[PDB]
Amino acid sequence: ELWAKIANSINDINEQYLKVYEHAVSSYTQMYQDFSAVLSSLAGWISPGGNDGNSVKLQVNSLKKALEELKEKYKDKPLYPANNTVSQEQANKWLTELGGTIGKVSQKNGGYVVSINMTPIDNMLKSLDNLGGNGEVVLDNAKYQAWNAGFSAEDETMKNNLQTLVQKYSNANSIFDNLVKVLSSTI
Amino acid sequence: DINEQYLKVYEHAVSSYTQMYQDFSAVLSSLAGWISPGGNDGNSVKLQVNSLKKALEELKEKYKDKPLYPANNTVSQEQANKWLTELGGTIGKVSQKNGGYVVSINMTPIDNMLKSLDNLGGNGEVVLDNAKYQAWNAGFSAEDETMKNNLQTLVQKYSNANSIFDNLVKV
């Protein structure tokens, strides 16, 4: 009777709050899986240097291509919203809720979306440019170890992002179920 | 809507992925034992690629016919794709089974682990210097994180569904 009002109000919170979180986790996870595939390929792009014997040979070209394709695939795959677009202020509120580490407000058609923040990949591509080129590059130990400390930084940033996004979605689940109770208690 | 039968689907999916990850963790329990001081000359480690590949291939083989949905039976492509979307489309993969389709456990992380092990040539013990070892570990641990986060998300989805149910079928 007047619980149909509660049913509707709960459903709408699910639609405007929880479903947004579910979709942001799903989009980011898909990007991270693809990034993990790039990481899984890296060991095969690395081999021992030569004249002898403290150096590493890196197929910087194969790595650049893999990172570039990752970026292109996730250009028009927002964290929010799943369909169509929203208003610039609407995107900024969700940016805040999700975090500026995870997302980036970006323009699309007549509106705005919160895209995946690809800055860690952007950072990787820059270093690779500094090398200087084009896959088969030979780096001495200190140089490789320096390039790597930066690249690992990026790979552990994206890992932390995913983990925190999931924790923060785990929270929104608890917050919703809580509300769901507080509104059933009206009966 | 959420049904008493929408939950049955989520409970079985949760249970299947959970079990798969538990078995993967049994592999993690053996890992350090497959790693050892190598060379013997310079800064390197030896990895029993063969033993680890065997454990991963076996985990794949075990879950090959243990779909997330449906437990028993098969559906249309369109219906399977629907549930794949529903589950947070990263945990599962639509695959052909007998006459129809099912939402299988996504084993891509394991396949990637396996491909990387192949990039380490020797179908025997390989010697990895720091650069190569760090690269291998970064990839392997990233694939592991993918599965871990997939499990947590699905468990949260199940928890929610179950909460909505308990309350909207008590009132």
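Heads up, chain A uses Swiss-Prot numbers, so what you see runs 133-319.
Cβ coordinates come from backbone N, Cα and C, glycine included.
Swiss-Prot has this to say about the protein:
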- A:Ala136 to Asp: In plasmid pINV_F6_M1382 (VARIANT)
- A:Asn140 to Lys: In plasmid pINV_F6_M1382 (VARIANT)
- A:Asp144 to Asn: In plasmid pINV_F6_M1382 (VARIANT)
- A:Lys151 to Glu: 50% reduction in hemolytic activity; when associated with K-154 (MUTAGEN)
- A:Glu154 to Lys: 50% reduction in hemolytic activity; when associated with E-151 (MUTAGEN)
(message) To the nearest Å, how far is the Cα of A:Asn140 (variant position) from the Cα of A:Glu154 (mutagenesis position)?
(response) 20
(message) Under 8 Å Cβ-Cβ to anything in chain B: which of these recorded positions pass, A:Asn140, A:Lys151, A:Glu154?
(response) A:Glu154
(message) I want to verify one value. Collapsing DSSP to three states, which class is A:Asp144 (variant position)?
(response) helix
(request) Measure from the CA atom of A:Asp144 (variant position) to the CA atom of A:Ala136 (variant position) and give the result in Å, rounded to a whole number. (result) 12
(message) List every residue in the same chain as A:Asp144 (variant position), at least 6 positions away in sequence, whose Cβ is under 8 Å from its Cβ.
(response) none
(request) Reduce the DSSP letter at A:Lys151 (mutagenesis position) to three states and note it down. (result) helix
(message) According to DSSP, does A:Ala136 (variant position) sit in a helix, a strand, or coil?
(response) helix
(request) Provide the number of Cβ atoms within 10 Å of the Cβ of A:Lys151 (mutagenesis position), excluding the reference atom itself. (result) 13
(message) Around the C-beta of A:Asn140 (variant position), how many further C-beta atoms are within 10 angstroms, looking at every protein chain?
(response) 10
(message) By a 10 A CB contact count over all chains shown, which of the recorded positions listed here is most packed: A:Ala136, A:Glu154?
(response) A:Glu154
